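Notes for the one structure printed next.
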Amino acid sequence: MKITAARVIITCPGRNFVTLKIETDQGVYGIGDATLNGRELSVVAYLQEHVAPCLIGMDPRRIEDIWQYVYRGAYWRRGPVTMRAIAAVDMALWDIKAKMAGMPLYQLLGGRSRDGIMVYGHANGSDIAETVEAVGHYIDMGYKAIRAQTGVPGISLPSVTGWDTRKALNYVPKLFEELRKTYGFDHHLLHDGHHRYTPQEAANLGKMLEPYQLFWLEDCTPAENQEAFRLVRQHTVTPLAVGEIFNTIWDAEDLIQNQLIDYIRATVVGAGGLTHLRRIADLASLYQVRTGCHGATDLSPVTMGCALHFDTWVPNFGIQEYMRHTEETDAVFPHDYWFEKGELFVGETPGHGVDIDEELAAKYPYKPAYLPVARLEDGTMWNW
Amino acid sequence: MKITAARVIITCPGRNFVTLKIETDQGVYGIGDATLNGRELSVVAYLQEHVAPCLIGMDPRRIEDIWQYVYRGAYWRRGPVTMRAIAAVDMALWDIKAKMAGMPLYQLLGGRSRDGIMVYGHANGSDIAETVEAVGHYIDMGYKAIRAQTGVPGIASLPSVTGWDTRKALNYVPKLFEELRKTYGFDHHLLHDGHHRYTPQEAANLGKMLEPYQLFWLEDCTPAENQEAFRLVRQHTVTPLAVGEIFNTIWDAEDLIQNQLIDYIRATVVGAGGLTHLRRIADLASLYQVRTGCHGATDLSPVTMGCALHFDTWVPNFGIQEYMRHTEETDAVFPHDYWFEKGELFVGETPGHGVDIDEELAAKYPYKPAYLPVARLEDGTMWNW
Ligand SMILES: O=C(O)[C@@H](O)[C@@H](O)[C@H](O)[C@H](O)CO
Ligand SMILES: O=C(O)[C@@H](O)[C@@H](O)[C@H](O)[C@H](O)CO
Ligand SMILES: [Mg+2]
Ligand SMILES: [Mg+2]
């Protein structure tokens, strides 16, 4: 058996999405997500100009060998661009293998460990009053868990957002106090610090959030230096989550082994496919750390398909982030998974259950779009 | 003052090179290297399609701000492609800054700490005898330091596949160095590149066997994604350790340095985010007496070498600089102010990093796909080349 083509397909039905389709001399084919929000074309070139030509002629059934080949062979290892390409390949290969085996992907990983996949919604508001109402809305819809984010009163090319930590420190804890007073403690409440705090400030925020029993406080402080979470972990029992921007297990080995986090957010597209995410989930499992896969809209339905198959099997499953795609996106990427009363469900279609309608995809041309950047009040470049 | 253009130039005068040229509304312009061997076009896209557009209109004098902007603004941080793009931008801006100051770059970093820059050459051979001969040649050319690599007897359009067997290497390599010292004595720095082929225990074993031959260093003995991998090596041998040519940020070497597991950090100006970031890596290293030993193979353009030599000229904890000669064509395409003489490199007094690019001449050498090799164990196992 041989790979006869590895094509990259770009479409923009609501936002940019890059897909890889691996074709074989047998007919069966597979697709993988390679979308890197804000730097999409870098992965396209990585795949088309470099990886693709090497895949031709290889035996697609050798998922592990090809993963190692693309990972080690690159010589310059790890990285956002590099791992996205590897993930796209890995996803396409597992898709092919599941199809050939005639089973939905989760069966190959080890079968299902659960039925539905708990997810959390995005309750946003310009202020507390508005955010509180938004959480009520997600509660009405059947969500067992809701992430609450609020604007802080007083706070194409990349947009520029402002930030001031002291204002956030004084406001955010009031949001959650109001949420608990209003809705009680029967719901999982989450918060994304979005890399804005130093370890000490994160420790301060976490301790102030303790009486509100949050499901987790995410990406509280930049994690390039994994020891950064030590101070936070030492000063608070608020659950900690991190990892959406991670691309390999090395970005989290110390956070996990030193028990500095409760949820690992790495995704199938961000951390090199099922092959590598599995290793990350395994290490986490040893320390009772659970999966809490990132799932914003900049991850295509292909990723969500693969993520749900993963979530259906993984023992130490924690939760799955869920952001709805547009109708156009859903048309370009027909899939076998659906939402129902706060839970996602993966179908029984062989492969990861997702496909790409190339003809329809061609009707939505690439359109550049950047993620925002943040600056402090004095103009200092900060973390968005 | 504003950036009016940030163009990417591709040329292949002997091998592929990617260059970024930042222009301003003041006449002065700067260039930086963005070459990532075997994956060149991904950096071209990263820069061309995403970063360049954002640079238009920014104040080129704000080197730190722009570095932080591209580094943090990317959201998805670190990585070989990401850092190569950032390094190119940084090099071009420091180049512009030094030109505007009317001084060669090293003056801005803090002035020269030395005259010449010691380099080491590449003595290779298919077997010990041939390799011993090559070392003698390099010694004849006046090299004070020589890296000696030998093929082991029992062991470009697309990735070539090379074979590997650790046991055979372990039995053969120590004999190379034993022969070298017996033939040339100990009045020469001798270096060896393990090139990621060994596990930590095997590297400890190799290092220990090499101890009698006093090596200047044993480089990249074992994969370092897990910085703890050098702990076993360091605890079992006194042979000096070097690592880092494939690193792209200070976070790839933080623990290696602070836990004193290495003696030389090999990170480069193009691999680790430019002068701005490499300086931070050098500063951390000096606190533990770790010295610089910047990688410098041919896949790094003269723009990188120029920047590296300015950095080497200033940095106090300088150790050594790798030097692989570029082809005449490459030297013609990239006019530069630095030269070699009796085992040392010297950077010139030309304002900026002293390097430039002849765009008209560069256009005469079309890009040509070329990959690095891959290695597989005897049983077919994908390994580290
Ligand atoms: O946790 C989250 O949902 C956010 O961090 C993401 O929306 C993130 O900002 C985007 O995925 C970046 O592309
Ligand atoms: O230390 C060295 O000289 C080698 O490791 C390099 O030639 C390396 O193989 C290449 O620079 C990779 O592009
Ligand atoms: Mg987040
Ligand atoms: Mg090397």
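Following Swiss-Prot, chain A shows residues 1-155, 174-402, kept in their order.
Going by what the header records, the deposited coordinates were determined by X-ray crystallography, 2.2 Å.
Just so it is clear, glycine is given a Cβ too, placed from its N, Cα and C backbone atoms.
Residues or ranges marked as substrate binding site in Swiss-Prot: A:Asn37, A:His122, A:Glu262, A:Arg283, A:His312, A:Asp316, A:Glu339. Note on A:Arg283 (mutagenesis position): other Cβ atoms within 10 Å of its Cβ, all shown chains, come to 26. In this structure, A:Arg283 (mutagenesis position) belongs to neither helix nor strand by DSSP; it is coil.
Here Swiss-Prot notes a mutagenesis experiment, A:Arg147 to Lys, with the remark: Decreases catalytic activity. DSSP classifies A:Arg147 (mutagenesis position) as strand under the three-state reduction. The Cβ of A:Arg147 (mutagenesis position) lies under 8 Å from the Cβ of A:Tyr120, A:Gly121, A:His122, A:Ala123, A:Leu207, A:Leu208, A:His209, A:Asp210, A:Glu339, each of which sits 6+ residues away along the same chain.
Among the mutagenesis experiments that Swiss-Prot reports, A:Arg147 to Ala is described with the note: Abolishes catalytic activity.
A:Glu262 (substrate binding site) falls outside any helix or strand according to DSSP and counts as coil. Close to A:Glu262 (substrate binding site) in the fold, though at least 6 residues off in sequence, lie A:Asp237, A:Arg283, A:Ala284, A:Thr285, A:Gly288, A:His312, A:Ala314, each with a CB less than 8 Å from its CB. Look at Swiss-Prot and you will find A:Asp210, A:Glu236, A:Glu262 tagged as Mg(2+) binding site, backed by experimental evidence.
Reduced to three states, the DSSP call for A:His212 (mutagenesis position) is coil. Among the mutagenesis entries in Swiss-Prot is A:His212 to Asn, noted as: Abolishes catalytic activity.
Around the Cβ of A:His212 (mutagenesis position), 14 further Cβ atoms fall within 10 Å across all displayed protein chains. Look at Swiss-Prot and you will find A:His212 tagged as active site, proton donor/acceptor, backed by a curator's inference.
Annotation of the published mutagenesis A:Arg283 to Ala in Swiss-Prot: Abolishes catalytic activity; the original residue is retained in the structure shown.
Among the sequence features in Swiss-Prot, the mutagenesis site A:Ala314 to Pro is noted as follows: Decreases catalytic activity. Under the three-state DSSP scheme, A:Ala314 (mutagenesis position) falls in the coil class.
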Other CB atoms within 10 A, centred on A:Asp316 (substrate binding site): 21
Sites among the recorded positions A:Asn37, A:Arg147, A:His212, A:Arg283 close to chain B [C-beta, under 8 Å]: A:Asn37
C-alpha separation across unresolved stretch of 18 residues from A:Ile155 through A:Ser174, Å: 23
Cβ within 8 Å of the mean position of the Cβ atoms of A:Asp210, A:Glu236, A:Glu262: remaining residues of the chain near Mg(2+): A:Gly211, A:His212, A:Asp237, A:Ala259, A:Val260, A:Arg283, A:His312
Residues near A:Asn37 (substrate binding site) in space but at least six apart in sequence (CB under 8 A): A:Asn16, A:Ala314, A:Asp316, A:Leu389
Most crowded position, judged by CB atoms within 10 A, among A:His122, A:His312 as binding-site residues: A:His312
A:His212 (mutagenesis position) and A:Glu236 (Mg(2+) binding site), distance between Cα atoms, whole Å: 7
Recorded positions whose CB lies under 6 angstroms from ligand 1, from A:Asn37, A:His122, A:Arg147, A:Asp210, A:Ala314, A:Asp316: A:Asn37, A:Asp210, A:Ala314, A:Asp316
